[PDB]
2 protein chains.
Amino acid sequence: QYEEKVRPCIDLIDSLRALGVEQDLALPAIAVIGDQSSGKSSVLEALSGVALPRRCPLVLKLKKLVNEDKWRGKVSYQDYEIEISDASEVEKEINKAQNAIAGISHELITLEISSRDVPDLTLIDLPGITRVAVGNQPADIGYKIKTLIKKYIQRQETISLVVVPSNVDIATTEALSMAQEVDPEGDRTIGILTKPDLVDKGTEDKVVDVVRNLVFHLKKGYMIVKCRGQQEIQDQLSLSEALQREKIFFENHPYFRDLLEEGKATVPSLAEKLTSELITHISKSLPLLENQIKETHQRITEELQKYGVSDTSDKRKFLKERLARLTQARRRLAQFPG
Amino acid sequence: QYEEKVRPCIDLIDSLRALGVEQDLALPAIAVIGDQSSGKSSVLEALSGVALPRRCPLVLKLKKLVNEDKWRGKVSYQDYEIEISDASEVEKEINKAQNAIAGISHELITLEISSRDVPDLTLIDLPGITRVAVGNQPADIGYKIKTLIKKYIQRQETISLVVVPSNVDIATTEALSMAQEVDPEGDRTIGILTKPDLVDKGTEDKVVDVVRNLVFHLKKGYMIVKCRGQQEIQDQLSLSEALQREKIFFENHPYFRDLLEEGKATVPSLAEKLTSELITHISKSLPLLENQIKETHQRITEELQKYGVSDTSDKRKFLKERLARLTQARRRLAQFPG
């Protein structure tokens, strides 16, 4: 079925997030952030093994099958739950969901994939950061994207996964700037460098220094990947073939082979690191969660007194609904790991 | 000698800036700004035809020789004035100047080149923008660079020349963000896209749209150039040869040849546009300057009254020194165009 040494912790947080308690209770998360055109979408396709579009938070729940061989997919949003036929249908289903529910949206689309080709891993993908409004975006688009990202990354329970093209100085990216703002220590930020084939010749040593953690220091370090480029995406190059191309790319690179040899390159190595980091970050919360729920339930119970334990009726009700959700969270934690 | 139809206006502003009046009196300027690693230094080398390093404002005064054929160079900073032997010595002389005078410095290095290969053009190069401090830079490096840039670009008399690599979304660059902040209209901002050979295959149409002014609109528009890459800089490829490579690059490009045919590509076309824009921007100030000087002299004369017309002695003196400089500016304007 699954590896029941790794799944229970991951499933616990997934189920808590599925309750809707996260607005009120911080939950272990890896949030994927990047400036627009960072290539993070291609990284997400590579990790999930399926094509994706192409906005709002995408919860990617990946589950490693050690058994069936039989790919499974599911997309959930609002009151909808759709079984996905096969891998090729995911992109259509996500577009459908984005259209069904969507300014910048806070509504979650949850994509669950059970596959031999994916890691045990949950990620929260957040929309790419821009500085200036283009086209017909609202003028403060920068602010609205920042607000959504800040909601996740300001919490100590979130690791920021900062995605940056290999050609751009990491100290110039807004995504890293946002990460360093909430995590000055650099204790809960991982860097992923993408598009290494596009690096200007004679500047590869600078990229190596960055991945080796010599430039902007991060406790959890960096990885470098070569996912499908735009042409390959347009040719609908299969994701399995792109993994093969990636491997060859790093094995034959005059500068980046050293990064491969040091465990710092490729999607498969990245997947393994991300699973480990998630498990570590969940483990950090496990001993604390029970008191955290109690604390939160207490505070909200105090707010409930304000309405006296019509507009008053509804205010009472929405607070009761939040308290009920934290009670469900408490019960569900009490069941761990079953 | 020079083209005396174009020089007098350019020389006037140069001479006013050489007086030291700019802290007090806005002067027509084209300020070159970009995020770190934008390739603007290579653009400056291409325009000036000499190798440059490699910080503080570099005033690049370029003067088109229609006569001698005999390359001339001069570097001025503080109380120094150095005659440069030949083109190959410029980089050494600029490094010397940077060391002689230099946090982030506001001191000007003025480089004057008289050459058959340069346009009639003055530019003010400003240090590349970064978001996060690296190495041993002060924590607020972002703020100190912004402050220096803002001093120039907040003035309506400054055109911002925003330099951006062709691979990065222009709406993600800090430099454009700063430009749009002081020039929401986009009436005094020009965009230069660099490194077009590094564009991801299948994304060239997006670059074309940007240069064609279809994405982020600028009244004065965009140009695209292909200057020396890092390897070529390292091989010390001559700047004349790089111009040749550039021409071939655009003539043979499956997407960018259209940009060449539309007058939107290459350093020589860029030089011509920049000369025209500078002349236009100077012409805009010429009718206003006399009243602007009078206004400024008046206001400062009023401040001088505060000290009564030791620390008092010096305060009196520095205000007198500023007033004397504006008087010199008035006299020098009164001489125009001789």
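Chain B is numbered as in Swiss-Prot; shown residues: 44-97, 104-151, 156-362, 634-662, in order.
Structure determined by X-ray crystallography, 1.9 Å.
Placement of Cβ uses the backbone N, Cα and C atoms for every residue, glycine included.
Annotated in Swiss-Prot:
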{"type": "BINDING", "residues": "B:77-84, B:178-182, B:247-250", "note": "GTP binding site"}
{"type": "MUTAGEN", "residues": "B:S81 to C", "note": "No effect on GTP-binding, nor on viral infection"}
{"type": "MUTAGEN", "residues": "B:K83 to A", "note": "Loss of GTP-binding. Loss of potentiation of TRPC6 activity. Loss of protection against viral infection"}
{"type": "MUTAGEN", "residues": "B:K83 to M", "note": "Loss of GTP-binding. Loss of protection against viral infection"}
{"type": "MUTAGEN", "residues": "B:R640 to A", "note": "Fails to sequester viral nucleoproteins, no antiviral activity"}
{"type": "MUTAGEN", "residues": "B:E645 to R", "note": "Loss of antiviral activity towards CCHFV and LACV"}
Looking only at the recorded positions B:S81, B:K83, B:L179, B:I182, B:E645 (mutagenesis position) has its closest CA neighbour at B:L179
Out of the recorded positions B:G77, B:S80, B:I182, B:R640, ones whose Cβ falls under 8 Å of a chain A Cβ are B:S80, B:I182
B:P249 (GTP binding site) has its Cβ surrounded, within 10 angstroms, by a count of other Cβ atoms equal to 23
To the nearest Å, Cα B:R97 and Cα B:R104, with 6 residues unmodelled between, lie apart by 11
One should report the C-alpha separation between B:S81 (mutagenesis position) and B:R640 (mutagenesis position), rounded to whole angstrom, as 44
Here the Cα-Cα span from B:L179 (GTP binding site) to B:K83 (mutagenesis position), rounded to a whole number of angstrom, reaches 10
Quick note, B:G77 (GTP binding site): same-chain residues at least 6 apart with CB under 8 Å of its CB -> B:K83, B:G181, B:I182, B:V215, B:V216, B:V217, B:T226, B:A228
Cβ proximity for B:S80 (GTP binding site), under 8 A, sequence spacing 6+, ordered by residue number, returns B:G181, B:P218
Note: in the chain of B:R640 (mutagenesis position), residues six or more apart in sequence with C-beta under 8 angstroms of its C-beta are B:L357, B:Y360, B:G361
Around the Cβ of B:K83 (mutagenesis position), other Cβ atoms found within 10 Å total 25
